[PDB]
Structure formats: structure tokens, C-alpha cells
Amino acid sequence: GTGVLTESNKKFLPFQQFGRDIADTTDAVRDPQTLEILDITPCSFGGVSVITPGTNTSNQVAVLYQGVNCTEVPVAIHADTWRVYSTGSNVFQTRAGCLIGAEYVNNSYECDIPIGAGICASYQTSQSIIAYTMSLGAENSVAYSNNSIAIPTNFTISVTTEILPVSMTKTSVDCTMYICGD
Amino acid sequence: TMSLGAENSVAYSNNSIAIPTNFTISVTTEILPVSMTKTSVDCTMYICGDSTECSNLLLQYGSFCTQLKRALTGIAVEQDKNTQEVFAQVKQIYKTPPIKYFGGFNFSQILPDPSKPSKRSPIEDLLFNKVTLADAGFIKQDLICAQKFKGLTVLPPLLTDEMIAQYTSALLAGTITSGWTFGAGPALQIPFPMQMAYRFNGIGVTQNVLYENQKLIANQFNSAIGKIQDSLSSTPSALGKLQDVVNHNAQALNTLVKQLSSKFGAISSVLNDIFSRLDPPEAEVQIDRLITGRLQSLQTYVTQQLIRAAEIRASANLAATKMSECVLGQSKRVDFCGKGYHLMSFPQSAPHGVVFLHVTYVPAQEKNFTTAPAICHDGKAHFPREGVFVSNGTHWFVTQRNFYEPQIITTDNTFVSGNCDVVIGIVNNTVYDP
Amino acid sequence: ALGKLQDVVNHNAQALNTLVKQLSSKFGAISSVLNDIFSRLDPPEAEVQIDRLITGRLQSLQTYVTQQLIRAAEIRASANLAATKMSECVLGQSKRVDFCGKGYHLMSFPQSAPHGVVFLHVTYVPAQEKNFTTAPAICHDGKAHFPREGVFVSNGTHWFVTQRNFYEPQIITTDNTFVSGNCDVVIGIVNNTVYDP
Ligand SMILES: *[C@@H]1O[C@H](CO)[C@@H](O)[C@H](O)[C@H]1NC(C)=O
Ligand SMILES: *[C@@H]1O[C@H](CO)[C@@H](O)[C@H](O)[C@H]1NC(C)=O
Ligand SMILES: *[C@@H]1O[C@H](CO)[C@@H](O)[C@H](O)[C@H]1NC(C)=O
Ligand SMILES: *[C@@H]1O[C@H](CO)[C@@H](O)[C@H](O)[C@H]1NC(C)=O
Ligand SMILES: *[C@@H]1O[C@H](CO)[C@@H](O)[C@H](O)[C@H]1NC(C)=O
Ligand SMILES: *[C@@H]1O[C@H](CO)[C@@H](O)[C@H](O)[C@H]1NC(C)=O
Ligand SMILES: *[C@@H]1O[C@H](CO)[C@@H](O)[C@H](O)[C@H]1NC(C)=O
Ligand SMILES: *[C@@H]1O[C@H](CO)[C@@H](O)[C@H](O)[C@H]1NC(C)=O
Ligand SMILES: *[C@@H]1O[C@H](CO)[C@@H](O)[C@H](O)[C@H]1NC(C)=O
Ligand SMILES: *[C@@H]1O[C@H](CO)[C@@H](O)[C@H](O)[C@H]1NC(C)=O
Ligand SMILES: *[C@@H]1O[C@H](CO)[C@@H](O)[C@H](O)[C@H]1NC(C)=O
Ligand SMILES: *[C@@H]1O[C@H](CO)[C@@H](O)[C@H](O)[C@H]1NC(C)=O
Ligand SMILES: *[C@@H]1O[C@H](CO)[C@@H](O)[C@H](O)[C@H]1NC(C)=O
């Protein structure tokens, strides 16, 4: 196989050799010399996701790692050449992972680049790419009272558009010549 | 053999009308899925796990693994848009007034609880406890570890449940304090009993009924809400419609992951075995057959994922239109917003779905009467302006159509057109003049 | 603003271009060109390698069609919505809220777009609110007086009856209020004079 040989914590039976997961992949192996449990776990991985503004605007980017405590993405470095994203200058940990190269702001605006779990980044002001928490909308508290009614005294006619697709394009394929050219 | 129902028979005749003399407030329930889990898969290590040469050979097939990822990301962003359009239909974030006395109605069971750490209503908490959902992209540090080790991943929703509950509470406060005016422009406060009087007036029942049966209506509403909580708590199969989504998603993921074990006719299901214990010249062919089988499995998986995404999107559009017509207004489309004449609706969040509480009006206690289409007073037909011409006996009166309340027949609630010889069934009666 | 239709066009172009790119996939065979394969193999070997390409390109075609069927189902759902709107919105006035735009519906006008339609929903939006003091009824001679259509409203001293959507104060006469009962059972009733015309 291939993976990190790792110190195990489970127990086999006095005769068990292999250990299997649901999809019959070798989870643990009986050590050859010593009668010790040894677990085979694929060496850690995950998607690499990159947050960018338009290249028409900038060329610096943030990088989001899905499902990592951010204490292992420096563990799994390219050495073991773009380091500035593995190492911690601006490291913010969220439910989706940690995104490096983006500054966490204690404010809250509308959403531009959805990150997940309520966080979503943007590119603002001395220019950096910020990450903040979404804002639902302007706060409001209507003045309820049991002998008070608000009646409008003026109106505004307003017209809005609504785009709707109706039909797609009608294609047609030639099985014989596509599958089997001439 | 199936029984279709209590076989009944209504006593039709041509001079008889049945008018209810009482009513009943009935809170119904309706549970709708909105979104599903946002999975994402990578070929390179699902198919060719830790096998550089397998990756190099998979490079030949190539363009396939951009269709897969493209479809999956489309589905994920579609789920996010579904949630946006179902819930984010309010401009501001309204707040319930600090003091709660809405004319005797008791919304304690639907408004959020500051006591809980999560500001969810008792009903929302009960729903969340009732439905058991799998890990929603929790940071790894179970069945989830099996899938997560094959490149199969679940992304977390962009809308955390707390801010979904914030949308829900904003909608509740808006519809309680303002009415339907907050969905058609700016919020306009109005006392709740007057709002509910308008809601009666919009189903053909005058408001003098509510202003005189306010206590009964409040008590019935409170008891109905309590019974809703008890019923959807005790019965475990009440909301299996949401559990179906989670079951299907986890089940498809399990089938896909353990499908990695099939050999598809090859000598072994693990590639290093084929590479060490077999000659490369046809090892290429054998592992190519394995790759074709696994690509077929992924393609099938995403085809059912796409069909189920389309069905969930249709359900989400239905939920969004129910949120618009039912919650933000008062619909006349019968059985759209619950069995009976629609009064109000109250949204309540739930995992991967939403649940409404359709308040409706149901007549209770009928009574036979003798009716006429018109009344001939001085050789002129006299039709009812609004209502019916019932009569317990020689006492012909004019009531409204949905609640028995007799009135003397005068020239104010009666309009005249014709002579009393064209109408079949006209009845001689006096029409008092004020 | 109208990228919804451009999305359809782009999806169709991409879906129909991945097929054209797919022919350059050897699919486990020696090469993805039929003539070379037939010109460098004995009849028996060719069949084996060719079957690889034929089966591969067939699969690709099914993958493309199935997705076309799914997309056509989505477009049909969208087209059924458009028809419903054109009928209840362009050919009538709708009472379903947020169906024909936000606000109370007035009119709608269709305009033709490439592979789609766009509507111009003419709505009505109240603008300038004004706090008032209201009551459910008006006890005059011991009898409650409920508004025939509208709400009771006072500007601080006098009481009026106005519409529910536009401040239009009126003197309270007996031609716009209906009597129902006596004034000891409704909570919130207030004294006032109801004019007799
Ligand atoms: C291998 O040699 C070591 C050296 O003492 C011994 O302890 C161990 O038991 C041996 N392995 C086996 C399988 O006997
Ligand atoms: C791992 O993540 C948890 C939260 O899930 C956090 O509390 C902890 O500090 C992180 N690091 C370690 C070494 O556990
Ligand atoms: C409004 O509510 C307050 C407190 O709930 C009460 O004191 C007052 O009398 C009410 N106004 C009415 C019923 O007109
Ligand atoms: C109503 O609003 C319009 C602005 O759209 C303004 O021109 C007009 O004077 C206003 N009328 C009143 C009576 O306030
Ligand atoms: C109407 O029904 C309620 C119970 O829902 C009852 O308390 C009341 O007495 C009834 N009124 C009449 C007139 O039957
Ligand atoms: C409203 O109902 C709740 C039951 O959930 C009850 O605890 C509370 O006392 C009620 N409110 C009043 C004012 O009685
Ligand atoms: C009217 O009388 C008929 C015949 O007795 C009866 O079946 C019906 O129930 C009565 N009306 C009502 C209350 O439905
Ligand atoms: C019918 O109802 C009217 C009004 O309450 C009453 O005057 C009359 O006595 C009733 N029918 C009879 C018994 O004549
Ligand atoms: C009701 O139907 C019967 C049966 O034909 C008929 O004799 C009677 O005249 C009808 N009543 C009226 C008011 O037309
Ligand atoms: C109504 O009265 C007129 C004259 O008063 C009479 O000719 C006619 O037959 C009467 N009809 C009924 C149904 O009593
Ligand atoms: C109505 O009164 C409330 C509280 O007194 C106030 O916040 C609001 O601005 C008032 N509305 C208008 C239109 O002045
Ligand atoms: C209320 O309206 C009446 C109109 O009859 C007017 O005489 C009075 O001055 C107004 N009061 C206020 C406070 O606006
Ligand atoms: C209305 O007037 C009557 C006069 O008999 C009086 O008894 C009652 O208290 C008045 N109501 C209010 C709210 O002032």
C-alpha cells in the first residue's frame, strides 16, 4: 500500500492480522516482528480552494483548506515553494477550514465571495482581501402598540423587470460519424 | 379490501340551506424540504488512490472529471440559492416588541427563547431534536471517516442555523406587529385584534364576529398551538419527509464508497496487487477496465444526484411560494395554505427544510333553514345585497353566508330589480322601510 | 442584469464543446484515430482496440444526452412558469403577493428576449406613513358602530374613518358605519358622535 505508518490505539484478537474499514480497505496491519497493532491511514489531504478578486482588479489571493485544524497544513508542507500560505501570517480558522492570506475583520458587510458557515470574504482597503461575517440586513424595530395604526398618505408607482428563460437550443447529433469518423 | 372513507349522504332539497352557527380555529402543519447536503468528490484519489501511474493513465480519459466537479458545484450553489430564496425575503430584521400582549393571543411557543443558548423557539428546538442529521462538514480531527478518506466530502451550508432562525424570527415579528404590509413595502404597525378582524373580513365574515368572540378565538388559538407541539412531539413519523433526504444522501454515499470494492472482472480490486503480481502489458488493460467501471459508478452517482437536486429545487420553489402567498399575505386559493379558510401562517425553521403553521377557520355547528332566492314586496323582486334569505318560520330574515346572524330585511341590505313573476321560487314577504 | 439567459447559452455551448474535445481521448487504445488503428493491426487485434473507442464514444454520447434531458426538464419548468405569469399577470391583475413583483400589482408588459421573455411589473408602493390613534368601534347611543370599509382614526381630537391604504379622512356618518350590538362587549370601544345625514 501507501500511507503514513502510524501508532495505533485499537486492539485486535490474539490471531487477527488485518483491519478493514467499510469499503474493505486495509485499516490496520499486525506488525511482523512484534505482536503490535499498526494502523494504515492515508496521509492527510483535502481540497485546496482559492479566493480571488478579478485579475482585472488584483492578483493577490487567499487560499481556503477544507477540513483541517490549520495546525496540520504547516505539518504537511511542500518541503515534506509557495510557503507564505502554509505558514501563519494571517491565519483564520473557521468551520470550513482556515483561509490564509485574508484578514479577519470584526465588522460585518453584505456578502461578496461565499466561504461557508456564515463567513464570506471581500477585497477592500493599503489594499488587502478581508474576511468577515455576513450581515442579514439593516436592523429594524417597528413600534407596536395596541391603539396605534400607521396609514400611508402618498404612493410611488414602481416598475421592475423579471428575466425568465423559455426555450433552449435544438441540437441534433449524427451517431455514426461522431462515434465512427468516416 | 381498502375502505375509502365514511360513506355519507347530504340531504339535498331545493328550498333548504345549512348555515353554520359557530366556528373553530384550526392550526394545521405542513413540512417541506428546502435543501440537501452539498457533497463534493475528487476522481484522482477515489479511483487511483496512491498510484501515480494510475493517475497518469487516468489523464487519458481526462475531460470526464471536469463534468463531475462542474455538476457537483452547480448542485451546491443551487442549494445555497434555494435557501436564499426561501428565507431571505425580508428587507430589514424586525424585532418583537419588549412587552408581549397581542390582545390575548399567546405566541410564546413560536417566538424565540432568550433562555436557550441558541435563540430558537420551543417548536424549532423540538424539530431539531426530532430529526437526526449526520455530520454537516464538521472539522475532522464513524462512517464519515470512511467516506472522507476516499475524496468524498460534504461542504457546510453557507447559512448557519442560527441566522436562519434570525430570518424566521424577523418574519414572525413582521407578520405579528405589522401584518401583511411589510411584504408589500414598508412595515405599518397595527393592533393584532384589528389585523385578525381584517383577516376575518377577507374570508367573508364580518369583523363584528371577532370583536365579540375575541376571547373564544384567543383560547382556541392557544389550545391549538399547544396541541400542535404535543402532536408533532409524540408522533415520531410526523416529519419523515425531511429524514428521507438525509437517508437518501447518506445511503447513496455509502453505496458509492463501498462500490470501490468490486473488481469489475479484474484480477484484484487493489491496484498495487495488479502491478506487483501481474505483467504490465495487460496490467494496463486490467486497470483501464477498473477505471472505466469506477468512472461509470461516479457518473451514475451524479446522475441520481442531479435528478434529486431537480426534485429538491421544485420543492424549494413550492416552499418559497408558500412563504410568499401564505405567510406574507392571505390567500384565497383553497387548500393551498391548509384545510379550511386561511387566516395566517407562521414559518419555523428545521434542518434542511421549513415547516409552516397554517391557521385556518372551520365552521362547526350547522342548522337547517328554509331559503328563497328573492322576495316580492310590492310587485318587485328583492334580492339580498350580501347574504341569504333564510327563515326559521314565517320570520324570513337575511344573514351573512358564513355565520348565522339573522337581521330584519330592510331596504338597506336589499336591492330591487324586476317584477315578482320572472324568478322561479320568489316568496311573498314584507320589506321594512327605515 | 440578464445573465440568466447567458447562463443557458454558455451551458449549452460548454456541454456541446466537451463532446468535440472528447474525441481526443484514447480511452485505453493505442491512439484515438481510427485509420491508424486499422492500418497498423491484424483484423483480430484491431477489433479489440476499436471496441475500446466505440464503447468509449458511445458512453460519452449517453452522458451528454442524459444531461440534455435534465436541462430540458429544467427549461420546461421555467417555460411553464412564464406561461402562468403571462396569463394571470399580462392578461389579468393578480392578487397573489410577490408573484408579479413586490408591491400591489397593477399591470405587466412582456418583452421578447433571445431564448426567453422579460416582464415589466407595474406595482404600487405606499410611501409616507403617519402614526394615528385607532379604535375598533364607536359607541354612540349604547350601540357599537363598526366601519363599513376602512379604519377608525383620530388626529388627536376628532375621529375619522379612512381607507386602509391611503389617508383619506371622512366624517363618521351612518352611511359608512354599520351597527352591531351594544357597547359593553367589545374591548377598546370609544365614545363619539356618529352623524345622521
Ligand atoms: C524478531 O527478533 C526480535 C529480536 O529479539 C524478537 O523480539 C521478535 O520476536 C522477532 N520476531 C518474531 C516474529 O519472532
Ligand atoms: C483542533 O480543533 C479544535 C476544535 O475542533 C480546537 O479546539 C483545537 O484547539 C484544535 N487543535 C488541537 C491541537 O486540538
Ligand atoms: C394596551 O396594553 C397595555 C398593557 O398591555 C394596557 O395597559 C392597555 O390598557 C392596552 N390598551 C388598550 C387595551 O386599549
Ligand atoms: C407625493 O409624493 C410625490 C413624490 O413622488 C410628491 O411630488 C407629491 O407632492 C406628494 N404629495 C403629497 C400630498 O405629499
Ligand atoms: C361555540 O363553540 C364554543 C366551543 O368552541 C362554545 O364554547 C360556545 O358556547 C359555542 N357557541 C354557540 C352559540 O354554540
Ligand atoms: C403563554 O403560553 C405559555 C405556554 O407555552 C405559558 O407558559 C404562558 O404563561 C402564557 N402566557 C400568559 C400571559 O399566560
Ligand atoms: C337537516 O335535516 C336533515 C334530515 O333530517 C339532516 O340529515 C341534516 O343533518 C339537517 N341539517 C344539518 C344540520 O345538516
Ligand atoms: C324565529 O326567530 C324569530 C327571531 O328570533 C322569532 O321571532 C320567531 O319566534 C322564531 N320562530 C317562531 C317560533 O315563530
Ligand atoms: C323542488 O323540486 C320538486 C321536485 O320536482 C318540485 O316539485 C318543486 O316545485 C321544487 N321547488 C321549487 C321551489 O321549485
Ligand atoms: C303574493 O301576493 C300576490 C298578491 O298579494 C298574489 O297574487 C300571489 O299569488 C302571492 N304569491 C304567493 C307565493 O303567496
Ligand atoms: C410612530 O411612533 C414611533 C414611536 O413613537 C416612532 O418611532 C415612529 O417614527 C412614528 N412614526 C412616524 C411616521 O412618525
Ligand atoms: C384634527 O382635525 C380637525 C378637522 O376637523 C381640526 O379641526 C383639528 O385642528 C385637527 N387637530 C390636530 C391636532 O391636527
Ligand atoms: C362612554 O360613555 C359612557 C356614557 O354612559 C360612559 O359610561 C363610558 O365610561 C364611556 N367610555 C369611556 C371609555 O370613556
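All residue numbers given for chain C refer to Swiss-Prot; the residues shown span 944-1140 in order.
Structure determined by electron microscopy, 3.0 Å.
Using N, Cα and C of the backbone, Cβ positions are placed for all residues, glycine too.
In the three-state DSSP reading, C:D950 (variant position) counts as helix. The Cβ neighbour count for C:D950 (variant position), using a 10 Å radius and every protein chain shown, is 11. For the naturally occurring variant C:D950 to N, Swiss-Prot gives the following note: In strain: Delta/B.1.617.2, Mu/B.1.621.
The DSSP secondary structure for C:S982 (variant position) is helix. Long-range C-beta contacts of C:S982 (variant position), restricted to its own chain and to partners at least six residues apart, with a cutoff below 8 Å, are absent. The annotation that Swiss-Prot gives for the naturally occurring variant C:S982 to A reads: In strain: Alpha/B.1.1.7.
One natural variant catalogued in Swiss-Prot, C:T1027 to I, is accompanied by this note: In strain: Gamma/P.1. The Cβ of C:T1027 (variant position) has 11 other Cβ atoms within 10 Å, all protein chains considered.
Listed in Swiss-Prot as a natural variant, C:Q1071 to H is described as follows: In strain: Kappa/B.1.617.1. Every protein chain considered, the tally of other Cβ atoms within 10 Å of the Cβ of C:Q1071 (variant position) stands at 12.
For the naturally occurring variant C:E1092 to K, Swiss-Prot gives the following note: In strain: Theta/P.3. Around C:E1092 (variant position), the same-chain residues six or more apart in sequence whose CB sits under 8 Å from its CB are C:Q1106, C:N1119, listed in sequence order. Annotation note: C:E1092 (variant position) sits in a coil segment as assigned by DSSP.
For C:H1101 (variant position), the number of other Cβ atoms no farther than 10 Å from its own Cβ, over all displayed protein chains, is 12. As a natural variant entry, C:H1101 to Y appears in Swiss-Prot alongside the note: In strain: Theta/P.3.
According to Swiss-Prot, the natural variant C:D1118 to H carries this note: In strain: Alpha/B.1.1.7. Within 10 Å of the Cβ of C:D1118 (variant position) there are 12 other Cβ atoms, across all protein chains.
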- Item | Residues from the variant positions C:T1027, C:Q1071, C:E1092, C:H1101, C:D1118 that lie close to chain A, Cβ under 8 Å, in sequence order | C:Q1071
- Out of C:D950, C:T1027, C:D1118, which of these variant positions is nearest C:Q1071 (variant position) by C-alpha distance? C:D1118
- Message: Filtering C:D950, C:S982, C:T1027, C:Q1071 (variant positions) by proximity to ligand 6: which pass a Cβ cutoff of under 6 Å to any of its atoms?
- Response: none
- Note on the structure: Simplified DSSP label at C:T1027 (variant position) comes out helix
- Task: Would you mind pulling the DSSP three-state label for C:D1118 (variant position)?
- Result: coil
- Query: Which whole-number value in Å describes the distance between the Cα atoms of C:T1027 (variant position) and C:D1118 (variant position)?
  - Reply: 41
